[PDB]
Amino acid sequence: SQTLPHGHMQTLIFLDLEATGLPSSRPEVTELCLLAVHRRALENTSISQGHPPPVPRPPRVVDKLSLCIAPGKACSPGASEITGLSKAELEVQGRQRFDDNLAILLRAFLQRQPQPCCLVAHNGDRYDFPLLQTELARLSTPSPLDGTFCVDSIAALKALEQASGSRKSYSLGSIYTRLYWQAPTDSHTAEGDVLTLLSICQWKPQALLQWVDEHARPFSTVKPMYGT
Amino acid sequence: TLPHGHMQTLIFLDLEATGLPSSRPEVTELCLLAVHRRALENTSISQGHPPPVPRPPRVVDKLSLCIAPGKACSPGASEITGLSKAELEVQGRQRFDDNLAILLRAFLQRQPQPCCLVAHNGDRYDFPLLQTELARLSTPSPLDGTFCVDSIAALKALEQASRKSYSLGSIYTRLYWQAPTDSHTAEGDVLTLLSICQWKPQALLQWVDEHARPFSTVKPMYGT
Ligand SMILES: O=c1ccn([C@@H]2O[C@H](COP(=O)(O)O)[C@@H](O)[C@H]2O)c(=O)[nH]1
């Protein structure tokens, strides 16, 4: 008689973004990647066996969107160094700002995915989700995420590693190296970090899906990082 | 004097589908990788033997989608692409439909113009098939102001001097003297194509500028 809050998630959308700086700087998004995987494709992953297990093979059927976005303010020195992006370079390559057409693009990508759909992002609750909420709030469209759910993979992997704890880092790279005994690739790029996150979430797919189903919350409840 | 000016965006494109042209095939996967002209011009020039495989530019836009066809894949198609109608359906993929055109239009709108599609064998397969799929929709085609070229012709010109296979894999191994290691997916084929096109990036861009033609002139593979 105990039931899930929002049903079984049929799509997980792994999400990462890069931005101009840390939250108190009121940052703007400079890169976004979404990787949509159906529940069945995740639970089709070969069981992890051995120590270390091989890095899981990404499912054959996936949908991917990766975009670079011109910010309205400069990247901090540290942000440009870590991410490899700068306002100057995004402008010389004619990247457009975060605008209504981008919301329309995002909505049409999300609409191709079976519902219910859940965003999954590492530190999403403190960074990616509030910042995306802020960017979308500036636009004239409805939120393209208004019927989409979300979860933070830090909590998920803390739970999953407990089932298999203190001053163990739950950074993306730390987890990946603990699970697979190799370093990740293309760190601090939106698509590279989404692919690393997919690999971590393919470690124990059934357990990950159960945790996500139980912890998914509506994206519409995410408080913006900062306001107009 | 170029026919349509300097191309500001190259969009590397690959389509996978249910079969060969006489079967009246339907698209099962599409990948677009949009690269600004300056990002290609910034590719390092090795001038060594062998040249290292270029790495992709930092700034790229990418779209990869799986699409449910209305007809089954041939056995050959499923073997080569790793896709099937049944599996695409069980994973809830949608057809090539109006919402997909909204998505393609919005993605294209984020690229500086003029924009040129680049596809390996695109003149005989990918471009006519895409034309057919878009023609079935109510929406006017999002590609009617876009240009296109076939990268088989490009690499024939870039390798000519002033027997060779022009399969994607053969070209990559001939240029880089190592085997490709991208996945057998639409995105894998696009990444291999990008690497080939980064072998001589200024020369590739010059050939594309000289040979770009309007996508509106591509004849559909087949008609309703
Ligand atoms: O030392 C740091 C670490 C992270 N960030 C910001 O954190 C964003 C997202 O973090 P990540 O996805 O690269 O881990 C980055 O785009 C960047 O703007 C910094 O500015 N300085």
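Here Swiss-Prot sets the residue numbers for chain B, with the shown residues being 5-166, 174-235 in order.
If you check the header, you will see the structure was determined by X-ray crystallography, 1.6 Å.
From the backbone N, Cα and C atoms, a Cβ is placed for every residue, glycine too.
If you check Swiss-Prot, you get these features:
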- B:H195: active site, proton donor/acceptor (ACT_SITE)
- B:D18: Mg(2+) 2 binding site (BINDING)
- B:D18, B:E20, B:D200: Mg(2+) 1 binding site (BINDING)
- B:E20, B:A21, B:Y129, B:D200: substrate binding site (BINDING)
- B:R114 to H: Reduces activity. Loss of endogenous retroelement metabolization (MUTAGEN)
- B:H124 to A: Strongly reduces activity (MUTAGEN)
- B:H195 to A: Loss of activity. Loss of endogenous retroelement metabolization (MUTAGEN)
- B:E198 to K: Impaired ability to associate with CGAS-DNA droplets (MUTAGEN)
- B:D200 to N: Reduces activity. Loss of endogenous retroelement metabolization (MUTAGEN)
- B:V201 to D: Reduces activity. Loss of endogenous retroelement metabolization (MUTAGEN)
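Here the features listed in Swiss-Prot are placed on the structure.
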{"residue": "B:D18", "record": "Mg(2+) 2 binding site", "DSSP class": "strand"}
{"residue": "B:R114", "record": "mutagenesis position", "DSSP class": "coil"}
{"residue": "B:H124", "record": "mutagenesis position", "DSSP class": "coil"}
{"residue": "B:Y129", "record": "substrate binding site", "DSSP class": "helix"}
{"residue": "B:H195", "record": "mutagenesis position", "DSSP class": "coil"}
{"residue": "B:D200", "record": "mutagenesis position", "DSSP class": "helix"}
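Taken in sequence order, the recorded positions B:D18, B:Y129, B:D200 that lie near ligand 1, meaning a CB under 6 Å from one of its atoms, form an empty set. Listed in chain order, the extra residues whose Cβ falls within 8 Å of the Cβ center of the Mg(2+) 1 site residues B:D18, B:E20, B:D200 are B:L19, B:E33, B:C35, B:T85, B:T196, B:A197, B:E198, B:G199, B:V201. B:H124 (mutagenesis position) counts 25 other C-beta atoms within 10 Å of its own C-beta, drawing on all protein chains shown. With 7 residues not built between them, B:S166 and B:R174 place their Cα atoms 18 angstrom from each other.
Using a cut-off of under 8 A between C-beta atoms, the recorded positions B:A21, B:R114, B:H124, B:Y129 that neighbour chain A are B:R114. When the recorded positions B:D18, B:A21, B:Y129, B:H195 are ranked by how far their Cα is from the Cα of B:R114 (mutagenesis position), B:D18 comes first. Of the recorded residues, B:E20 (Mg(2+) 1 binding site) and B:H195 (mutagenesis position) place their C-alpha atoms 10 Å from one another. Comparing the Cα of B:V201 (mutagenesis position) with the Cα of every entry in B:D18, B:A21, B:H124, these being the recorded positions, the smallest distance points to B:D18.
Among the listed recorded positions, namely B:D18, B:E198, the Cβ with the most fellow Cβ atoms inside 10 Å is that of B:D18. With respect to Cβ neighbours within 10 Å, the mutagenesis positions B:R114, B:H195 differ, and B:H195 shows the lowest count.
Comparing the Cα of B:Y129 (substrate binding site) with the Cα of every entry in B:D18, B:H195, B:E198, B:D200, these being the recorded positions, the smallest distance points to B:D18.
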